[PDB]
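First the structure, in the form of structure tokens, and then the observations on it.
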4 protein chains.
Amino acid sequence: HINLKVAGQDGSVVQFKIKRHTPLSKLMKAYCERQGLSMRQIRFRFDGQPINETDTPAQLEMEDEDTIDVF
Amino acid sequence: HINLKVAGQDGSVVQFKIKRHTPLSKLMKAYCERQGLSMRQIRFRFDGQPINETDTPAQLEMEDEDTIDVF
Amino acid sequence: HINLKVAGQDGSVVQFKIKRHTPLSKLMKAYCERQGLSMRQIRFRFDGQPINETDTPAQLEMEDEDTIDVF
Amino acid sequence: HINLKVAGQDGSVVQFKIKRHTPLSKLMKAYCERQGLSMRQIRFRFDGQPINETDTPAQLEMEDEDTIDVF
């Protein structure tokens, strides 16, 4: 796995573990579930790019300890 | 203290601090409390071994930044 | 940003990111929000000192990976 | 004080002065009062984030001549 941080605009940083070729939708759904949030209300970006349902960390060239931003 | 990660099957990683000779039941109860989960519904393992109420990190030979798995 | 840990007496460690000259009240309010807790019920300390509304990490001489204690 | 602009979707830009640790609710109420508008009908955002009653310009990392958006 690689470790990723999910950072909210409030400064919250939540941690996930994901394999490099696993879709990030696994993480996004988990984050929504754990944070009591809805995919209706939030969106995720990496390095300014929206993350789509089938994007994987490897396709987005993410590395251990990288941060995904939530808006 | 040593720092331990508690990893869910959804990829969530939550962090705890615990002293080496303190029972891990301290951590398990805290995790359930913070995650809104019940000891009825989940169980914790380290390196494939179930964690019992009085097991300590030292008895289970845990080290800083080790991961406990939740199922 | 610098990364700060917020540690509860139950051993929970939650992570925040904050800029050095931004008031820590940003973090305290976020922690309360994310943890479902109230500023009525809890207080935050760093190195034994209460944290006030306008105190910044730089004024309190905090560094990356320092811990704020909640009581 | 810092100077802030409040921009409507019609392109109107109205100016306020506020101290960095004063809640922005001071400004929001003033804007509603001066513009003949109601907090029922409008909401304020900064950099895509909703502004809450006790948020201060310092907590939201606002600077002189920044713009708050009204919707």
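For chain C, we keep the numbers from Swiss-Prot: what you see runs 17-87, in order.
When the header is checked for method, it gives X-ray crystallography, 1.6 Å.
The backbone N, Cα and C atoms fix where each Cβ goes, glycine too.
Feature annotations, courtesy of Swiss-Prot:
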{"type": "MUTAGEN", "residues": "C:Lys33 to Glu", "note": "Significantly impairs sumoylation of MTA1"}
{"type": "MUTAGEN", "residues": "C:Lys35 to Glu", "note": "Significantly impairs sumoylation of MTA1"}
{"type": "MUTAGEN", "residues": "C:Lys42 to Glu", "note": "Significantly impairs sumoylation of MTA1"}
Practice problem: Take the C-alpha atoms of C:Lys35 (mutagenesis position) and C:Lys42 (mutagenesis position) and report the distance between them in angstrom, rounded. | Solution: 10
Quiz item: Out of C:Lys33, C:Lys35, C:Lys42, which of the mutagenesis positions is least crowded by other Cβ atoms within 10 Å?
Solution: C:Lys35
Practice problem: May I ask for the distance between C:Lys42 (mutagenesis position) and C:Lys33 (mutagenesis position), taken between their Cα atoms and rounded to an integer number of Å? | Solution: 10
Quiz item: Which of the three DSSP-derived classes (helix, strand, coil) applies to C:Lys33 (mutagenesis position)?
Solution: strand
Exercise. Could you tell me which of the mutagenesis positions C:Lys33, C:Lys35, C:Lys42 sit with their CB under 8 A from some CB of chain A, listed in sequence order (or 'none')?
Key: C:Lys33, C:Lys42
